[PDB]
Each structure stands twice: as structure tokens, then as C-alpha cells.
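Taking it in order: structure first as C-alpha cells, then the write-up.
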Amino acid sequence: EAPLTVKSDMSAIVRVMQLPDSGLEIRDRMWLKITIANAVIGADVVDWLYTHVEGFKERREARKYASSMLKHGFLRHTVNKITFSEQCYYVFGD
């Protein structure tokens, strides 16, 4: 299992996914049948956590961690501030 589980340093989690050798990779993705130079959103961030590592009960606990990861401010959305969603392709933040 990945070097994480679920309670790993939120900042450490986002950092991992960012790593070009994590599995998710945040820089290039596909959506709507197009190609973007920076996409992932909580949706992908999740599929990764669960994929790369694990520890969450189910899709619930999983989505719970991802959301908590975004709120922390480790992710950037296109809304008022952040407010997780996992629907509108987003990009890490800082």
C-alpha cells in the first residue's frame, strides 16, 4: 500500500498525488473528450487515494478525506473559495 493510509498529512497527500511518480499526476488530464494541461479535482484525487493507497471505509470515507483535503486548502476550485465538488475539474492550490 502507498506510503499513506488516509490520516496522512493532508499536505503530504496532495503532494504525493502531485508527484510525477504517484499515479494520479496533476498537470494533464482529459475531460469532455478534450485535453487540459492541469486537471484532477477531488474526483481524480480520490480514485488515486483509493488506488495508490487505502484506509477509508468506502466511497464515503474516501470522499470524506478528499473533501477534507480540499477544505484544508490543498486544492483550488473555480467557485467562491473552494467548497469541494468533484464535478467541476479543479486544480491544486496554495
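Numbering of chain A is taken from Swiss-Prot, so the residues present carry the numbers 406-499, in order.
Just so it is clear, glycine is given a Cβ too, placed from its N, Cα and C backbone atoms.
The domain 'DEP' annotation in Swiss-Prot covers 425-499 and is backed by sequence analysis. As a summary of secondary structure, the domain 'DEP' (425-499) carries 28 helix, 10 strand, 37 coil according to DSSP.
The annotation that Swiss-Prot gives for the mutagenesis experiment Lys438 to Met reads: Strongly reduces activity in Wnt signaling. Abolishes location at the cell membrane. Sequence-distant contacts of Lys438 (mutagenesis position), defined by Cβ-Cβ distance under 8 angstroms and a gap of at least six in the same chain, do not exist.
Quoting Swiss-Prot on the mutagenesis of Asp449 to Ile: Reduces activity in Wnt signaling; when associated with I-452. Taking the Cβ of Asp449 (mutagenesis position) as centre and 10 Å as the limit, one finds 21 other Cβ atoms among all the protein chains shown.
Its Cβ taken as reference, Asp452 (mutagenesis position) is surrounded by 16 other Cβ atoms within 10 Å in the chains shown. Under its mutagenesis annotations, Swiss-Prot gives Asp452 to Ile the following note: Reduces activity in Wnt signaling; when associated with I-449.
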